[PDB]
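> Provided herewith is a single structure, encoded as structure tokens, for subsequent inquiry.
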Amino acid sequence: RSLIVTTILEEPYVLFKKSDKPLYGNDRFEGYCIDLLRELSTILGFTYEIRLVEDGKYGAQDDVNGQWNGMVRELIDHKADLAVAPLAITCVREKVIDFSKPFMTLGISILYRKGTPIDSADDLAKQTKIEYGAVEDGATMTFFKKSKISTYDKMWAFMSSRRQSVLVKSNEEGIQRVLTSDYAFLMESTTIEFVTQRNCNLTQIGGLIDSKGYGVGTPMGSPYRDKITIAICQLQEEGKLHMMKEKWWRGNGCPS
Amino acid sequence: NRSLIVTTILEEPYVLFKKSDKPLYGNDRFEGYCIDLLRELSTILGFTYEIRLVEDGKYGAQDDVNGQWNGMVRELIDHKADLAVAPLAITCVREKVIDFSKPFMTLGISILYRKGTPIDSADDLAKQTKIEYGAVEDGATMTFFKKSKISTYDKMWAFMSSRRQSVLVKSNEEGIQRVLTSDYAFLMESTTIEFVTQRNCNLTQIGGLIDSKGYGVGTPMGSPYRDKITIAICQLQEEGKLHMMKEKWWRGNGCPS
Ligand SMILES: N[C@@H](CCC(=O)O)C(=O)O
Ligand SMILES: N[C@@H](CCC(=O)O)C(=O)O
């Protein structure tokens, strides 16, 4: 039996492979998470079918009714066996789904343009001329919501009282807003690293604000979770996780 | 309920002896990021505890021949302690014999040497012989190099293993003192490197993180505290408390970097 693997389109983790002819099935995707998924299947010996989350969402809990959406809800309802995606392992998701050990470490940081007085979230928090936000219903947005730290709680009051105007639906939308307006985008440092190598005008501002991991998600209590953690340890041991990251982030396009 | 026995090891700034004129007793002897963490866990979960330094002074690694563990790891396996609240690296070989909470801090292995050196990576360090290098004996960093199949790290282990008696040292403080007085580069965890370099401007990290892992609270295999501790650390992490404690103990922030 074939495991259903739910994912989401996000460069350079998961993308449509470019070719002159129609591609079908798993063959039509490529990226870091497609390579990882492939290495996992050959270690653990399963077959799989990749499907993109119908929602287009990562997975947040809505306050009004306590229900999840996105990739998390797909695993909650057992419509997927695994989620191989840049899905952040967070405490609020660990209550409803299970994660393998992280296959990559990252943090929330700020994507903005080179050449400004802003050099930390602290500088953003204390003003309102430069708008900022994050992907709505992602892990970054939940960081700000739960923090009892002045700077981050103040950034959440700002974003919160301007939801319909400063929260974006995807990273690409946030990236487009940084490039076309006075807007700073809170997003994950791994993605920022990929993005600032293709746009020399963009830069990560300040350091990492938190620290987290991407792990493969599974429904709560499933037995593949421990198998997958052991496969990830082996790939880490062998340097393959590292090789996969140089391959997908290879692009000495801009100066660092 | 009885007090939990917590095993730990002296290591600035995680765990140290409070500075005082008069002598202190029990738990009152210690201070540090870890001791603060322990204190917070105890009130979140409601337990009393007694802190005991690991008898053999090691974090824990496996014997070459029989594969028996030593250090804090071995104390947990043997049930001599209920928890290990220390900068204990969560690693795959350790997870086979003890349980860890979710990590309260992430880090990686890096290199500590003097500023001014042309060495800029472990690959650089492996190809020369004027500069010696090593790690804390019987900890997660030594184990990393010992098990590595990556060419550069395997080359380094061949060196540290042959000069073992001299280059593997008993603690971070001993390795740091070797960096400051001899041509010796020290393989160690980035959090600790960050503590040191912020306070001594003659010292620097060389290269990036050599690998990546977290610190976690160790518990004996299958203990019920594991999930309760994970739950507490999540509370502390979400709200911003771990960050506030990191800032309190990594105080020194004063060098070009
Ligand atoms: N990777 C995030 C989505 C994007 C973000 O929140 O920055 C998640 O797992 O929710
Ligand atoms: N923190 C390490 C010890 C120090 C090191 O290996 O550099 C451990 O848990 O073993």
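If you go along the chain as it appears here, the first residue is 1 and each next one adds 1.
Per the header: X-ray crystallography, 2.2 Å.
Positions of Cβ are set from backbone N, Cα and C atoms, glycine also.
Sharing the record's features from Swiss-Prot:
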BINDING   B:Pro87, B:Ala89, B:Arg94, B:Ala140, B:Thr141, B:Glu189  L-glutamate binding site
MUTAGEN   B:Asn202 to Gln (Swiss-Prot position 751)  Loss of glycosylation
> Looking at the recorded positions B:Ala89, B:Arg94, B:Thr141, B:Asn202, which have a C-beta within less than 6 Å of some atom in ligand 2?
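What lies within reach of ligand 2, judged by Cβ under 6 Å, is B:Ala89, B:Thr141.
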> Over the residue list B:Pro87, B:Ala89, B:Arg94, B:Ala140, B:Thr141, B:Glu189, recorded for L-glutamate, what is the maximum interresidue Cα distance in Å?
17
> Whose Cβ lies within 8 Å of the mean position of the Cβ atoms of B:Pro87, B:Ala89, B:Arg94, B:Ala140, B:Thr141, B:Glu189, the L-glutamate site, other than those residues?
B:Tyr59, B:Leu88, B:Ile90, B:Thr91, B:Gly139, B:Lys213, B:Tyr215
> By the DSSP assignment reduced to helix, strand and coil, which category contains B:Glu189 (L-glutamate binding site)?
strand
> In whole Å, how far does the CA atom of B:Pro87 (L-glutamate binding site) lie from that of B:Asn202 (mutagenesis position)?
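One finds 25 Å between the Cα atoms of these residues.
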> Please report the distance from the Cα of B:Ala140 (L-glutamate binding site) to the Cα of B:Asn202 (mutagenesis position), rounded to the nearest angstrom.
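About 26 Å separates the two Cα atoms.
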> Among the recorded positions B:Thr141, B:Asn202, which residue has its Cβ surrounded by the fewest other Cβ atoms within 10 Å?
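Looking at the recorded positions B:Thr141, B:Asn202, the Cβ with the fewest others within 10 Å is that of B:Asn202.
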